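Below is one structure; the comments refer to it alone.
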Amino acid sequence: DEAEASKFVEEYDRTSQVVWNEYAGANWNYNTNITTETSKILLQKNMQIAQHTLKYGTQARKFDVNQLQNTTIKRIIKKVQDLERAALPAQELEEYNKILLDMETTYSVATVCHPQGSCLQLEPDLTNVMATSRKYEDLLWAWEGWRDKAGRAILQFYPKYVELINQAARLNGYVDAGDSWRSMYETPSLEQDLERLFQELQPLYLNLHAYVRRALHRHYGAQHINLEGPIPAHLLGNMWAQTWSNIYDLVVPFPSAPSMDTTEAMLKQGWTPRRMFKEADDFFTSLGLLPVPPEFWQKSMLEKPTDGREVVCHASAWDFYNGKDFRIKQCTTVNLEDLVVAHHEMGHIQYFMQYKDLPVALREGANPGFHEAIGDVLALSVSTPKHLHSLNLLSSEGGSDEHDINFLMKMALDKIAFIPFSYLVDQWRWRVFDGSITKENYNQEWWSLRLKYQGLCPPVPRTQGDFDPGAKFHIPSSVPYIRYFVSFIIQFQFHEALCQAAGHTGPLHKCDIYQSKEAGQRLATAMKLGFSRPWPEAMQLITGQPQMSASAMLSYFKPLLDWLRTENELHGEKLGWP
Ligand SMILES: *[C@@H]1O[C@H](CO[C@@H]2O[C@@H](C)[C@@H](O)[C@@H](O)[C@@H]2O)[C@@H](O[C@@H]2O[C@H](CO)[C@@H](O[C@@H]3O[C@H](CO)[C@@H](O)[C@H](O[C@H]4O[C@H](CO)[C@@H](O)[C@H](O)[C@@H]4O)[C@@H]3O)[C@H](O)[C@H]2NC(C)=O)[C@H](O)[C@H]1NC(C)=O
Ligand SMILES: NCCCC[C@H](NC(=O)[C@@H](S)Cc1ccccc1)C(=O)N[C@@H](Cc1c[nH]c2ccccc12)C(=O)O
Ligand SMILES: *[C@@H]1O[C@H](CO)[C@@H](O)[C@H](O)[C@H]1NC(C)=O
Ligand SMILES: [Cl-]
Ligand SMILES: [Cl-]
Ligand SMILES: [Zn+2]
């Protein structure tokens, strides 16, 4: 009966608001103050939320969704039939929650120590070494040390984690946890769709890779860079070689068109983490989107605490499931990279505020990639010379073709370099979850994919005992990654569409949507849908068509593709590696 199903959804929504708000508070208190006591309370709230999930999920499974006529009620009930970890028997649920907490804690408190010297944390210390050192051996120490201290320490937990998350997935009707995660996109063609998008980005990536490889050969020396091989993974300015923009100074296309030191400008002008988030809030409200509430400024953790607390530094945005309390937790450093991250996080908050009035089961992005994309769209405009000049962080550039290619290169070092990384993380994990990669070859298969997709090699041979995926936050934290690949494709589709909505003409990369109410209205209409409809509808509302497409990203970077081809041809580069 339709009436029992409607009553059930109302009861689930009321009770879920209460329980999820309590869980979120305990999880926040642990993430912002890692102690034995906050850990104990969080594990207890894990059992409370599981009790609720089991009670309502068991009832949801007694409905035959095929006979429900209302499509919204049918959709909610179907989703509530997935108990996630609460499907596990009690003993295994306890073990799984403990493993998750132990992995997170281990990653978050790991340090790398000089002999009878100082000990460095990942944020900010090791991140700063990778961004700024130009000495092969110093970069190697940080890169190898982080893997030795974080990655190795996760290995003891990972096989049992895999066993238990897969067991939960099978108890929810999937074949393994990777099947469960992929299902979040409601797109049976997902694997082939993503493969086609990756292939379309290959001209740009291969050309970028060859050009950067030549520049690294010039700086690090011919004995350390093979012009026909993969690039050593510690030289790209980033711990994971996932974004390459910190080595811009080594690869500047037109050195006769120098660009301001944006970190020094932000520091000399007294920028603080609060100013960075205030700028993001202003960009959203300039589009007619919602301001964050006063409570956000009182409750958020916008910088690393100075009082000794251990915290989870990795930037994240939090919905407390009461329609009022939204927060960001980020160990913000004052630089342009973290200004972009601040916009990324503020986009999550915007999404939370836009869909706050839907049933909690529908309070998610259209798919996980849409959630990750919103803030990045605005950050594309923040990063333009027009906007940066308005913040006093760049000198006016006028229209110089040299400054234009320089700008495109800076953007490509983040956006294009990340495409193969973001593709490969879950190619690896899906094969772990399906059993085709075992603990016998975790690390070998990781490196096989780092080579295949990114064209990188480890600077030191790996040994039994190494577990380099464990040194990347999302692995021990059990956060899916393909969302970030989807995000980087679709954020350019959204930029293109919002630029058109704002009446921009001329090259896509010159567009700045600051203050466009037309652009904001497109985004708001899609975000208000939350997860109520399959994601092609939201895609259609923003862009006027329903597919994911690399055409917008390719259009944005077309001038750079042309420049890179001419430059690599002049130097005789052989694209790719064996
Ligand atoms: C299938 O069922 C869904 C969900 O029903 C809702 O949840 C159930 C569990 C149960 O509690 C129901 O009683 C409950 O409605 C239906 O989707 C809802 O549809 C209604 C009617 O369209 C929407 O009501 C709207 O709510 C807005 C927020 O308060 C409000 O602004 C809207 O007013 C605006 O639009 C109206 C015209 O509709 C206009 O007169 C106003 O002046 C103003 O512009 C409006 O009242 C709910 O938001 C919907 N909820 C969800 C979650 O989608 C759905 O209609 C139903 N389908 C069928 C075919 O029956
Ligand atoms: N220095 C980067 C910090 C980015 C933090 C972001 N954070 C989440 O998405 C949180 S909101 C999700 C979460 C985390 C923990 C638990 C639950 C949910 C995140 O993870 N980006 C991915 C990809 C990425 C790298 N650079 C970026 C710059 C801008 C936008 C994205 C990226 C990553 O860092 O690899
Ligand atoms: C950190 O947690 C401990 C243990 O629960 C508690 O006593 C202390 O007040 C907490 N500090 C903060 C700043 O939340
Ligand atoms: Cl690695
Ligand atoms: Cl995902
Ligand atoms: Zn995010």
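Residue numbering for chain A follows Swiss-Prot, covering 645-1222 in order.
If you check the header, you will see the structure was determined by X-ray crystallography, 1.5 Å.
Here the Cβ of each residue, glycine as well, is placed from N, Cα and C on the backbone.
What Swiss-Prot records for this protein:
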ACT_SITE  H1118  active site, proton donor 2
BINDING   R791, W1090, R1094  chloride 2 binding site
BINDING   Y829, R1127  chloride 3 binding site
BINDING   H988, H992, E1016  Zn(2+) 2 binding site
MUTAGEN   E989 to D  Abolished peptidase activity, leading to increased levels of amyloid-beta; when associated with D-391
MUTAGEN   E1016 to V  Abolished dipeptidyl carboxypeptidase activity; when associated with 390-K--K-394
MUTAGEN   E1016 to D  Strongly decreased dipeptidyl carboxypeptidase activity; when associated with 390-K--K-394
MUTAGEN   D1020 to E or A  Decreased dipeptidyl carboxypeptidase activity; when associated with 390-K--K-394
MUTAGEN   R1127 to Q  Abolished dependence to chloride, leading to reduced peptidyl dipeptidase activity
Out of the binding-site residues listed (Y829, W1090, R1094), which are within 10 Å of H992 (Zn(2+) 2 binding site), Cα to Cα? none
By CA distance, which of the recorded positions (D1020, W1090, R1094, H1118, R1127) lies nearest to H988 (Zn(2+) 2 binding site)? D1020
List the residues of the same chain that sit at least 6 positions away from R791 (chloride 2 binding site) in sequence and have their Cβ under 8 Å from its Cβ, in sequence order, or write 'none'. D1110, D1112, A1115
Around the chloride 2 site formed by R791, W1090, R1094, list the extra residues of the same chain whose Cβ is within 8 Å of the site's Cβ centroid. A877, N1087, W1091, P1102, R1106, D1110, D1112, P1113, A1115
Based on Cα distances to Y829 (chloride 3 binding site), point out the closest of the recorded positions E989, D1020, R1094, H1118, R1127. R1127
For a quick check of packing: other C-beta atoms within 10 Å of the C-beta of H992 (Zn(2+) 2 binding site), how many? 21
Specify the count of other C-beta atoms within 10 Å of the C-beta of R1094 (chloride 2 binding site). 22
Cα-Cα, whole number of Å: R1094 (chloride 2 binding site) versus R1127 (mutagenesis position)? 19
Taking the Cβ of each of the mutagenesis positions and counting other Cβ atoms inside 10 Å, which one has the highest number: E989, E1016, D1020? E989
